[PDB]
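S.K.: The structure under discussion is supplied below as structure tokens; questions concerning it will follow.
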Amino acid sequence: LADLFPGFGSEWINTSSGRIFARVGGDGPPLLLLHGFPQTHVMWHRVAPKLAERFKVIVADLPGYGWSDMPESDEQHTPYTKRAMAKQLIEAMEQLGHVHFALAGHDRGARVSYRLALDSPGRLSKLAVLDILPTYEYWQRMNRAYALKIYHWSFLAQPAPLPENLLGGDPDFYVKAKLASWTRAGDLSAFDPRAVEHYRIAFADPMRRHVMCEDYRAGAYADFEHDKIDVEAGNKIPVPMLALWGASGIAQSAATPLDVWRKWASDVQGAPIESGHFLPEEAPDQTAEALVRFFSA
Amino acid sequence: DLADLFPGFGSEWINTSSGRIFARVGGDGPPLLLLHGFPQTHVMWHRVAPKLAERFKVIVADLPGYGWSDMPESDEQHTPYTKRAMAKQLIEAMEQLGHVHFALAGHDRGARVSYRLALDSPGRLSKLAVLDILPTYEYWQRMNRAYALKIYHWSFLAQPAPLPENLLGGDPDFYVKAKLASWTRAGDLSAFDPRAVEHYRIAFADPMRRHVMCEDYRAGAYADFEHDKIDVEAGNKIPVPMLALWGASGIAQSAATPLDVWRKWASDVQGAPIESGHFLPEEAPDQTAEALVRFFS
């Protein structure tokens, strides 16, 4: 596998829930970058160098993803709930001396991020979420059109071992199918092939695949329940937040993203990026410029 | 090695303009067409058909594309697998036997053919029974988190080829057994005759058959929904006396009973819950057989 972060160090951060792998580079204020599915920390490889010019950039594999350890799940998928992932990444950041840091997350990592901001807002200076709406919102907007577009939300949430067994016959196909279908082009051209190989290799591990399903099971159940409580209780993220989404990404299908996020956060700025779902890879300059601008204010 | 579960039934290959329909035919009396659904074949009727064949000419048909029926070439609209087209093909099939007016009981996908047949061509039907379905439109219209997780396959199998086909290729024996198992009251395969399971398993073992099933569900998400919506919007009701049976467990029984929903679609509908999961004729054969006999007589 390629080193896609020349000059970045590599850290295995112990937490109570397992080691978090991260690439670490730059200097300045700490900025944690979290990837989503079916990716690893390397998805940040085109924007992290630009962020590293101004921030101490920590590009972490989510708990259970990439080279991070896989906490054994349970019937409630607890370690793969965004609440648990956020606590675990808070612990990891603490291990590095970062008790207050900026956070940008993409996809699942963005869900960890806004859950972290709801549970532990004191930990965050600024939060950026890329191409997501809160999990609750996706579920509450899950009509026929949306059920078809993000079928995987319900497919991967099926009880084990059903998605695992189906994924295992040809894992390469599925990871590549998901990378391609959520891009603007609908193919792999936006991805550095070396990055694709990272994603495919992670996806090749049955245990990694199971973790992704656990993440999605959490997504369907506990994560939804957690969000539901906050939305019903009128709890908004108090952390200044940037919501970026791809003009042809997943978030914008369910709804107008800024309107949704203004319901969830008291200080939200939003901007679309002409991109599919994979903003930092489909639109690295634009994404990085948006993140740099936002985190630098 | 495929057991004959209809001793005394003949086996008919019925030619239609879209290909052959395979049917077991037994009994004597008014014609009654029994249509299975997914992921089964006509043999699902093996426990109730002999009781019906005491009073009716029972035609136990493989749906177009299913079982031993020929598989019409699909198209970008999945036309041959729309319930409208399947109805039309089964009407042609019944006409080959000289049955222009017949009773119809359908389960699952077959019940969707059946009520569509009833909407498009109600003069072909003396009486209609639908087992453990609501109209396709109602499924999609009530689409929410709970139903998306429960009937996830409605959106999964409707994904563009070859995504479901490839995934189903991952473990087809597991998938079909998981679907049969998970939709019963028991949660396992114990309600099924093992020899029937072998039929379902072998049909499901054929990639082309699996592709047809996906074509069926793609129709179910697109054209079938559009056809139902037209009837809802035009207020078109089924004028055929109809019996709606559903499993107290399984795919419908929620807030309003299936009967309440069906009453919006049918002018003359009676309904009863059967102590069953989804697979009424196999989980609850005597009760199913009794209700059908009583209704069709």
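Shown for chain B, in order and in Swiss-Prot numbering: 3-299.
Heads up, header says this was done by X-ray crystallography, 1.7 Å.
Quick reminder: no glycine exception, Cβ is built from N, Cα and C everywhere.
Annotations for this protein, taken from Swiss-Prot, read as follows:
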{"type": "ACT_SITE", "residues": "B:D110", "note": "active site, nucleophile"}
{"type": "ACT_SITE", "residues": "B:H280", "note": "active site, proton acceptor"}
{"type": "BINDING", "residues": "B:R111, B:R114, B:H155, B:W156, B:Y219", "note": "fluoroacetate binding site"}
{"type": "DOMAIN", "residues": "B:32-270", "note": "domain 'AB hydrolase-1'"}
{"type": "MUTAGEN", "residues": "B:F40 to A", "note": "Reduced catalytic rate. Minor effect on substrate affinity"}
{"type": "MUTAGEN", "residues": "B:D110 to N", "note": "Loss of enzyme activity"}
{"type": "MUTAGEN", "residues": "B:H155 to N", "note": "Reduced catalytic rate with fluoroacetate, but increased catalytic rate with chloroacetate. Minor effect on substrate affinity"}
{"type": "MUTAGEN", "residues": "B:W156 to H", "note": "Reduced catalytic rate. Reduced substrate affinity"}
{"type": "MUTAGEN", "residues": "B:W185 to F", "note": "Reduced catalytic rate. Minor effect on substrate affinity"}
{"type": "MUTAGEN", "residues": "B:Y219 to F", "note": "Reduced catalytic rate. Minor effect on substrate affinity"}
{"type": "MUTAGEN", "residues": "B:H280 to N", "note": "Abolishes hydrolysis of covalent reaction intermediate"}
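In the displayed structure, how are the listed features positioned relative to their neighbours?
M.R.: The secondary structure of B:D110 (mutagenesis position), as reduced to three states from DSSP, is coil rather than helix or strand.
Every protein chain considered, the tally of other Cβ atoms within 10 Å of the Cβ of B:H280 (mutagenesis position) stands at 24. DSSP assigns B:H280 (mutagenesis position) to coil in the three-state reduction, outside any helix or strand.
B:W156 (mutagenesis position) counts 22 other C-beta atoms within 10 Å of its own C-beta, drawing on all protein chains shown. In this structure, B:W156 (mutagenesis position) is part of a helix by DSSP.
In the three-state DSSP scheme, B:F40 (mutagenesis position) is classed as coil.
Sequence-distant neighbours of B:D110 (mutagenesis position) (same chain, six or more apart, CB under 8 Å from its CB) are B:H38, B:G39, B:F40, B:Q42, B:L133, B:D134, B:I135, B:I253, B:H280, listed in sequence order.
If you take the C-beta of B:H155 (mutagenesis position) and look for same-chain residues 6 or more apart in sequence within under 8 angstroms, you find B:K181, B:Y219.
Listed in sequence order, the residues of the same chain lying 6 or more apart from B:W185 (mutagenesis position) and placing their CB within less than 8 Å of its CB are B:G252, B:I253, B:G279, B:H280, B:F281. Secondary structure at B:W185 (mutagenesis position), taken from DSSP and collapsed to helix, strand or coil, is coil.
With a 10 A radius on its CB, B:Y219 (mutagenesis position) counts 23 other CB atoms from all the protein chains.
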S.K.: Whole-number Å distance between the CA of B:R111 (fluoroacetate binding site) and the CA of B:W156 (mutagenesis position)?
M.R.: 11
S.K.: Could you state the whole-number distance in Å separating the C-alpha atoms of B:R114 (fluoroacetate binding site) and B:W156 (mutagenesis position)?
M.R.: 13
S.K.: Starting from the Cβ of B:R111 (fluoroacetate binding site), draw a 10 Å sphere and report how many other Cβ atoms land inside it.
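M.R.: A 10 Å sphere around the Cβ of B:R111 (fluoroacetate binding site) contains 28 other Cβ atoms.
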